[PDB]
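Student: The structure follows.
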Amino acid sequence: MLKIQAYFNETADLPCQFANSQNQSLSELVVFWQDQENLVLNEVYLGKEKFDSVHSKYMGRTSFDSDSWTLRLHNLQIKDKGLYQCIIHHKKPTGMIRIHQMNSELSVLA
Amino acid sequence: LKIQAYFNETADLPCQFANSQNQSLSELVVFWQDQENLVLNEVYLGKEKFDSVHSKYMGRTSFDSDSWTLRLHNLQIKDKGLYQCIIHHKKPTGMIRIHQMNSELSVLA
Amino acid sequence: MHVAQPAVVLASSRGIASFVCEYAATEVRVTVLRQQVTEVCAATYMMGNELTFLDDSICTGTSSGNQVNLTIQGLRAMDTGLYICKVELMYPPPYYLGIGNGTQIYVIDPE
Amino acid sequence: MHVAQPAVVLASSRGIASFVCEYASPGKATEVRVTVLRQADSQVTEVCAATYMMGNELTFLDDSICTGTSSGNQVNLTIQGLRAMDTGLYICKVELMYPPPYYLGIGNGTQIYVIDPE
């Protein structure tokens, strides 16, 4: 579908592959990423970054690039070798609604 | 504050900050710069802008909102230098600096 | 950096002294000191807009690249002193702190 | 013949500036002559001048704009009716005439900021 290999102790770019159509700002959107275990790497709430629900293993080694919507994961480990999915809801006043969900595989060459 | 890291390893540039008036990275602006007033990473009003990030630091850093520190990845033989953390408090009246700490970086080859 | 301002200036008969403080990327913050050494007024402004200074302050500035025209009001005799014009270069990084040697405002002379 | 005066001075709103010009006095009854100068860009000209004993009032026959008094080592001068343009380095020269020996002393001038009429 779209697998990306990164070396041990290097960095990995988990793209969101999103493709804004109804041109929206990260403010009227909620973005976060997760792995095979429904763990959370990074979150982008209504514009800012909320770490309230971030797993310890991802904390302090990831970085959102609102430009390409991607998310670099730093100092890759021999356990990160896995599948990650990018999600994007649309916090409407009516309530949040999912508008995007893309998957990416991660092979960590040692 | 002096901290040693090895060649091609990572380095932890602390900000040393210690939130007193408990604030969120929203009503604050945080960045780091070196011996040449270049920029590593920037955390604007809660987000992470790269608009003014120097090439050499781009794609090799990361914020740890937890310890207000800042890991600098894949260290080179040029990074050996003096870095300083700064924090402004973007009030309504206007941004005012509220903190600035220095750190020395020795890259052991 | 490098902040420089007028060598010397003489407030008018009503107490209005205005000098030109210039520094060498968009949101600057001029803090007016005074030689002890204490804070007269301060503000944060975009690249080329009117300064603010709270609203009950005694300063009134405008700005347009490199420099900013300050205007301290309601001055008297005792005010006269070395008014240092400090300039910080806030967001966007990198920071920069430049300080002037202050312009000497001579007012010791009310109506 | 060191002559020194106030660093800087500012005339009042009416044009009344007054400085203190002090020199190294003479150990014997004596006649001093204070002359008040003034430099523009550099054109130096005479404002006024008086000859006074040891410790009495300056009699500015000049009828000029000067009224000074004296008392050992220094004489208080008072130039009047100043305006905005007057403002300048008013040098205060001091000569020590009769009895001998002579002695010419000059100050670096007190800066009188006046540029500010009512």
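Chain D is numbered as in Swiss-Prot, which gives 38-155 for the residues shown.
Recorded method is X-ray crystallography, 3.2 Å.
Any Cβ shown, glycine's included, is placed from N, Cα and C.
Dumping what Swiss-Prot says about this protein:
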DOMAIN    D:39-140  domain 'Ig-like V-type'
MUTAGEN   D:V45 to D  Strongly reduced interaction with CD80, CD86 and ICOSLG
MUTAGEN   D:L47 to D  Strongly reduced interaction with CD80, CD86 and ICOSLG
MUTAGEN   D:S49 to A  Strongly reduced interaction with CD80, CD86 and ICOSLG
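Help me picture these features in the structure, burial and contacts included.
Tutor: Secondary structure at D:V45 (mutagenesis position), as computed by DSSP, is strand. Around D:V45 (mutagenesis position), taking its Cβ as the centre, 16 other Cβ atoms fall within 10 Å, counting all chains.
Sequence-distant contacts of D:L47 (mutagenesis position), defined as residues of its own chain at least six apart whose C-beta falls under 8 angstroms from its C-beta, comprise D:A54, D:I149, D:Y150, D:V151.
Of all the Cβ atoms in the protein chains shown, 15 others lie within 10 Å of the Cβ of D:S49 (mutagenesis position).
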Student: Work out, from DSSP, the number of helix, strand and coil residues along the domain 'Ig-like V-type' (D:39-140).
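Tutor: Reading the DSSP string over the domain 'Ig-like V-type' (D:39-140) gives 0 helix, 38 strand, 64 coil.
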